[PDB]
Amino acid sequence: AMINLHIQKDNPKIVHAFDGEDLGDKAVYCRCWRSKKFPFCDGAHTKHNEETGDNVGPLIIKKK
Amino acid sequence: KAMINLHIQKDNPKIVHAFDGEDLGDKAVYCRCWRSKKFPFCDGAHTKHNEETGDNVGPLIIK
Ligand code: FES
Ligand code: FES
């Protein structure tokens, strides 16, 4: 089964690259491909996990 | 309906990773396909996933 169902389907391989210095105090990245704000997490993983029985969640890059 | 993660840390009810930006190296490549054997880091397993399913997923790079 496909993981990504609707995001940027004209792109054969979706990669995001960011400069660490350009991130704010807390960046929350989506790993479920259900966020309406992809590549950022909007909490869509909660709905995905509840509907499917999954346990996925985001990647957080924060300031010390 | 279909699960995204099939075999990683199933004893964890919600897999979240949190890193301090100052602690990251010159280039960190994070897995977004939940097929990497080095999760949360990308090991290129997305290539096999995309070919077998027709998907277009790939990693997150912090450089
Ligand atoms: S919305 Fe996808 S990991 Fe939170
Ligand atoms: S191994 Fe999963 S995105 Fe590369």
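The numbering of chain A matches Swiss-Prot: 43-106, in order.
Cβ atoms are placed via backbone N, Cα and C, with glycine included.
Among the features that Swiss-Prot reports, active site, schiff-base intermediate with pyridoxal 5'-phosphate is placed at A:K55. Annotation comment: Swiss-Prot describes A:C72, A:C74, A:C83, A:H87 as [2Fe-2S] cluster binding site. Recorded in Swiss-Prot as a mutagenesis result, A:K55 to E carries the remark: Slighly reduces the transfer rate of the [2Fe-2S] cluster. Swiss-Prot lists A:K55 to I among its mutagenesis entries, and the accompanying note reads: Fully incorporates and stabilizes the [2Fe-2S] cluster upon in vitro reconstitution. Abolishes alkaline pH dependence of the midpoint redox potential of the [2Fe-2S] cluster; when associated with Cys-87. Annotation of the mutagenesis experiment A:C72 to S in Swiss-Prot: Abolishes absorption in the 300-500 nm range. Under its mutagenesis annotations, Swiss-Prot gives A:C74 to S the following note: Abolishes absorption in the 300-500 nm range. Where Swiss-Prot documents A:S77 to A as a mutagenesis experiment, the accompanying text is: Fully incorporates the [2Fe-2S] cluster upon in vitro reconstitution. Slightly affects neutral pH dependence of the midpoint redox potential of the [2Fe-2S] cluster. Among the mutagenesis results in Swiss-Prot, A:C83 to S has the note: Abolishes absorption in the 300-500 nm range. The residue drawn here is the original one. For the mutagenesis experiment A:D84 to N, the note given by Swiss-Prot reads: Fully incorporates the [2Fe-2S] cluster upon in vitro reconstitution. Does not affect absorption in the 300-500 nm range. Slightly affects neutral pH dependence of the midpoint redox potential of the [2Fe-2S] cluster. Experimental mutagenesis at this site is recorded by Swiss-Prot as A:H87 to C, annotated: Fully incorporates and stabilizes the [2Fe-2S] cluster upon in vitro reconstitution. Abolishes alkaline pH dependence of the midpoint redox potential of the [2Fe-2S] cluster; when associated with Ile-55. Markedly decreases the transfer rate of the [2Fe-2S] cluster. Abolishes iron transfer to the mitochondrial matrix.
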List which of the mutagenesis positions A:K55, A:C72, A:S77 have their Cα within 10 Å of the Cα of A:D84 (mutagenesis position), in sequence order. A:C72, A:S77
10 Å Cα neighbourhood of A:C74 (mutagenesis position): matching mutagenesis positions from A:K55, A:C83, A:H87: A:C83, A:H87
List nothing but the one residue from A:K55, A:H87 whose Cβ has the fewest other Cβ atoms within 10 Å; the candidates are the mutagenesis positions. A:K55
Same-chain, non-site residues whose Cβ lies within 8 A of the A:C72, A:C74, A:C83, A:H87 Cβ center for [2Fe-2S] cluster are A:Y71, A:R73, A:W75, A:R76, A:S77, A:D84, A:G85, A:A86, A:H90, A:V98, A:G99, A:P100
A:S77 (mutagenesis position) and A:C83 (mutagenesis position), compared by Cα position, are separated in whole Å by 6
Count the other Cβ atoms sitting within 10 Å of the Cβ of A:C74 (mutagenesis position), across every protein chain shown. 25
Output, ordered by sequence, the same-chain residues six or more apart from A:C83 (mutagenesis position) with a CB under 8 Å from its CB, or 'none'. A:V70, A:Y71, A:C72, A:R73, A:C74, A:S77, A:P100
Distance between A:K55 (mutagenesis position) and A:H87 (mutagenesis position) at the Cα atoms, whole Å? 21
